[PDB]
Amino acid sequence: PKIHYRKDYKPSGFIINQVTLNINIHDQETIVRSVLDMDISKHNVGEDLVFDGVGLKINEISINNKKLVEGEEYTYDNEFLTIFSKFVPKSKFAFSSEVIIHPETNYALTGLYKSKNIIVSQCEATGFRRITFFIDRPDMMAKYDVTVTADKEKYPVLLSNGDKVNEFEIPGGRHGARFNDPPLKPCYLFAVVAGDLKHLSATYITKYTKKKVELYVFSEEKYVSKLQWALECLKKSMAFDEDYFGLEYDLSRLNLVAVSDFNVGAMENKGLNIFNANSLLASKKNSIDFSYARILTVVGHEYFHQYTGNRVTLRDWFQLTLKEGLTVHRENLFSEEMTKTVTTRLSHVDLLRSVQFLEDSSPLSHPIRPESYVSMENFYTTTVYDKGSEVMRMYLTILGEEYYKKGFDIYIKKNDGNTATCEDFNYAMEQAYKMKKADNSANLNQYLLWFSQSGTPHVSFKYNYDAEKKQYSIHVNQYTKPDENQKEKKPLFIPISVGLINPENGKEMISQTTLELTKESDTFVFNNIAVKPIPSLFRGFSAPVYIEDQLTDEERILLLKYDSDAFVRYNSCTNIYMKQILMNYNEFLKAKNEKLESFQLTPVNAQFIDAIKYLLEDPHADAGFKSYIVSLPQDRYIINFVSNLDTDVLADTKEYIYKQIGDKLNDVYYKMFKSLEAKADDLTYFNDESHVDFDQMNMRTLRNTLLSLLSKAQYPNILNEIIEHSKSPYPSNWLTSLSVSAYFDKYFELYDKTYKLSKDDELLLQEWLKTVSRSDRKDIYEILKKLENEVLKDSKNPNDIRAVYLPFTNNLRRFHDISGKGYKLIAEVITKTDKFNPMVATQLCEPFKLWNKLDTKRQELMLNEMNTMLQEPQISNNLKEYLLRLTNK
Ligand SMILES: CC(C)(C)C(=O)N[C@@H](C(=O)NO)c1ccc(Br)cc1
Ligand SMILES: [Mg+2]
Ligand SMILES: [Mg+2]
Ligand SMILES: [Zn+2]
C-alpha cells in the first residue's frame, strides 16, 4: 500500500501542454487515441517517464510517431506505464497511445462508464487515468482538444468541455463531434457525455459584462419534465455569485446532465456539470420535499466551483478543502439567502455536530488538510467538506461581510487561472484582517491550526456579575483532546459571537459582539451591565466546537423562549435534552447493571415542557424551528457524550423522554396537526415546478413530525388521520403515512399502496425504499429480505443499494441487535458491493464508524465483522485502507 505524504510534494519533471483525444465508442468496446504534446520541466533529473494508467488495454504506444517495444523500452503493470528515460527525449516531444476500455462493464462508476443508456465520465479524483495514460494529478494543467464518435441512433447527443467546433457524419450510422477547450485545466475536470438526451434550455445575461450564457439541463427522455427546478436553481446560483461576490460566468455555455448511476451528488466538470439524478431531477408529484433543497444546494455547489475549484484550482489533493470547504461555504450562504428560513443554518449545524463530530472523535479522525492518504477517495469526508466549510465561514464571522468580500476578492484576483494552497487563502484573509484591525502587525498565523489540527475543541464558560459595579465577566477556556494525529494540541483562534440577554424582559443588553479567543483561556469583561444577564453564546454557531455553556435549565429555557439567535435557542433546547438524556441513561443503566426490582427516573423538566407548549402555540413562531424542539437530538450527536453506549438503554431513555413530553403535549400536537393542514398541503402551485415555498415545506415537516409522535404514542383514532394522510398528493405526506403506520396493522396495506405509487418513477421508488428501510418495524429483518428479493435484486445502482440499507443502519434497537446480525448483514453487503464499487462499499461502512463507542459486547461484534471484511482476499484498496484506519491498524 503506497502512502502519499503532504510534506513530500514536488513539481513533476514533465509538462503536458496539449491533449488531443479521439474517443471511439462501439457496442463491445471504446477505443481511446491520445496525443500528448509534452515537454521537460526544470525539476527534471533524467528520471523515467511514468504515466498513470489503470485497467487500460494497450494496442500501441509511441514517442514522436515511433512505436515503443514492450519490455525493452517500457513496462506496464495495469497501473503504471513506465518508459525508461533513455527513450525519453530531452526537449518538446509527442507521446501517443491507443487503448481499449469497456464502459459497459465499468460498474465502479469511475473513469468512463455506462449508466443505463448514457455514456458518462467521472474523473475526480483519479478517474482520468482509467480513460487514458496521463500524469494524473491536478497540477498538470493542459489544453484539451477532444473528439467523440458513436452510433448516431443510440448516442445522438455528444458533449465535452469547451466549444463544439465540428459535427460530422461517419459511415456505418455513426457521427462525431469535436470539442476544443483552449483554457488550461487539470484532467479531473475533463468530462464526456454521450446519449439520447433531452433538454430544457434558457439564456442568462450576466450582470456586468452583459454576456449571453446558454444554459442547458439534460436527462433521459422519460424524466425530461423533472428538469425545471434545476434550471431555476442554476439561474439563482449565477445571480447570487454576481450579487454577493461580484463574480460572473466566463463561458458561453453551461451544461447540467443527470445520470441514474453516480457515486456521489454531482461533479463540477468545466461547462459540463454531471449530476446524480436524485440531485437534479424533481417534480411535485414524484418527489419528496427534501429533493428541492437538495437540488438547490447541489446545483449551487457545482456552479460556485467554477471559481473556487475550476478557475482557481488545487496544487495537490491535500489542498482538497480549499475548493470543497470553500464551495460548501458559498453553497451555504447561497442556500440561506434563497430559503429565508432559520432551519437552513440549523440543518447544517445538526449535520456537523452529529456526523462530523462522530468522525472527528473516531479512529478515522483527520484534519481538514490531511497529512497522508493511500486512496484519495477516502478523504472526501464530512470533515474536509463540512468542518472545512465552518472553517471557511469563520473568516466571514471574524472579518465581517465588508472585509470578507475584500479578502475573498484578493484571493480570486491573485490566484485566478492558477493552482493554490490553503496558505494562499489564509494569506488573502490576513490582508483583509490587517485592513480591518487598522495595523499591518496583525496576522492570522494561528488560524492555520484549523487546517492542521484534528479533533473537536471543547469550550467551557464561567460567569461572574458584580451588581454594585454593574460589571459582567465571561471566563472562557478551550481544550482539544489529544489523538493519534497530534501529541499536544494547541489553542485555536476561536471567534465567539455573543449577546447578553436581560432575563427580566428578554431584550438585548449589548450590540453585536464577536469575542476573539486566542489563548487556552481568557476573561472577557463587560462594563455598564445593568442586571445579571443570560449569555447568548456562539450565536449562529460561530465555531465548530463542543459548547459547554454551564447554564441552568432555567436559563436555557429563558433563552429558548426569548433569545434572538436561532441557533442559541436551538442549542439551549439541545442542552436541556442532553442533560435529561444523560441522567435517565445512567438511571436505566444502573438498574440494568444491578438488576434492580424497582428504581426511580428523573422526570423531564416541567417548565421545559411548558416552554415547548408556549412556542408551539405561538402563530408567529417558525414551523421548521418547532419541528426541531419537539425532536430529541440525533443519536449520533448523543453518542459523542456517552462511553460504552448500551444502545438498548439509550433506546429506553429516548422512549421514556418522548413519552413524558407526549403525556403532556399530545393534545397540543394533534390540535396543531389539524390546524396546519390548510396551509401546509395547499395545492395552489402544485403544477408550477418553478414555485417553491420553503416555509410551506417546513409546515409539512412539522405536521409529519407531529404525526410520527402521535402515532408512536398511539393517540386515540390517529390511524384515521394516517389513512387520510396517505391520500395526500404530496409524496412527503403519503410516504410519511407509510412509516408512521408501522405501529399499526395497516402497515403492509400502505406498503402496497405506496409501492404502486412509487414503482414507475426511478427516484420515487428509491425514496420508497428508504421509507421502508427506516420503518420502525419489529419484523424489519424479514422486510429487508422482501426488499432484496422483490425490488432490489442484483442492482448495481448505488442509489438502490444505499436506499435499501443505510436508513436501516440508523435503527437504534434493531440494527444494533445484540446477536450482531445487523452488523453481519451490512458487512455482507459491503463485501458484496466492494467487488464492483469500492467507493460505495466504504460509504456502506458508515455504521461501523462508532464501533469503539459502544458497549463491550457490541464493540466485539462490530470488530469481528470488520476483521472478517479485512480478510477478504479480493478486498479493494479503498475498503482496506478505510477499515485499517477505522480499526487502528
Ligand atoms: C454530495 C456532495 C458531498 C456535496 C458531493 O456531491 N460532493 C462531490 C463534489 O464535491 N462535487 O463538486 C464530490 C465529487 C467527487 C468526489 Br470523489 C466526492 C464528492
Ligand atoms: Mg480495462
Ligand atoms: Mg434502475
Ligand atoms: Zn464540490
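Sequence positions for chain A are given in Swiss-Prot numbering; the residues included correspond to 196-1084, in order.
Method of determination (from the header): X-ray crystallography, 2.0 Å.
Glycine too: its Cβ is placed from the backbone N, Cα and C atoms.
The active site, proton acceptor annotation in Swiss-Prot covers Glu497 and is backed by similarity to another entry. Per Swiss-Prot, peptide binding site is recorded for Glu319, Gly460, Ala461, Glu463, and the stated evidence type is a large-scale study or a structure entry. Among the features that Swiss-Prot reports, Zn(2+) binding site is placed at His496, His500, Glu519, with the record citing experimental evidence. Among the mutagenesis entries in Swiss-Prot is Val459 to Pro, noted as: Severely affects substrate specificity. No effect on Zn(2+) binding.
On the structure: features taken from Swiss-Prot.
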{"residue": "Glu319", "record": "peptide binding site", "contacts (Cβ under 8 Å, 6+ apart)": "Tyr383, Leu384, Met462"}
{"residue": "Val459", "record": "mutagenesis position", "contacts (Cβ under 8 Å, 6+ apart)": "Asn471, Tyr575"}
{"residue": "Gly460", "record": "peptide binding site", "contacts (Cβ under 8 Å, 6+ apart)": "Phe470, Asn471, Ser474, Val493, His496"}
{"residue": "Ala461", "record": "peptide binding site", "contacts (Cβ under 8 Å, 6+ apart)": "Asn468, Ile469, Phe470, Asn471, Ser474, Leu475, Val493, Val494, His496, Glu497"}
{"residue": "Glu463", "record": "peptide binding site", "contacts (Cβ under 8 Å, 6+ apart)": "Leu384, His496, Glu497, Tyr498, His500, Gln501, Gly504, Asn505"}
{"residue": "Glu519", "record": "Zn(2+) binding site", "contacts (Cβ under 8 Å, 6+ apart)": "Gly504, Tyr575, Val579, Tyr580, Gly583"}
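DSSP assigns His500 (Zn(2+) binding site) to coil in the three-state reduction, outside any helix or strand. The number of other Cβ atoms within 10 Å of the Cβ belonging to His496 (Zn(2+) binding site), over all protein chains shown, comes to 25.
Note on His500 (Zn(2+) binding site): other Cβ atoms within 10 Å of its Cβ, all shown chains, come to 26. Classification of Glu519 (Zn(2+) binding site) by DSSP places it within a helix. A simple way to gauge crowding: the CB of the residue listed as 'active site, proton acceptor' has 27 other CB atoms within 10 angstroms, across all the protein chains here.
Checking the recorded positions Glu319, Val459, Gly460, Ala461 against ligand 4 with a 6 Å cutoff on the Cβ atom leaves no residue at all. The Zn(2+) site is set by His496, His500, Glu519; from the centre of their CB atoms, other residues of the chain with a CB within 8 Å are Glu463, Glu497, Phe499, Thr503, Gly504, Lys518, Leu521, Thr522, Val523, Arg525, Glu526. Binding-site extent for peptide: residues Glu319, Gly460, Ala461, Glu463, maximum pairwise Cα distance 13 Å (rounded to the nearest whole number).
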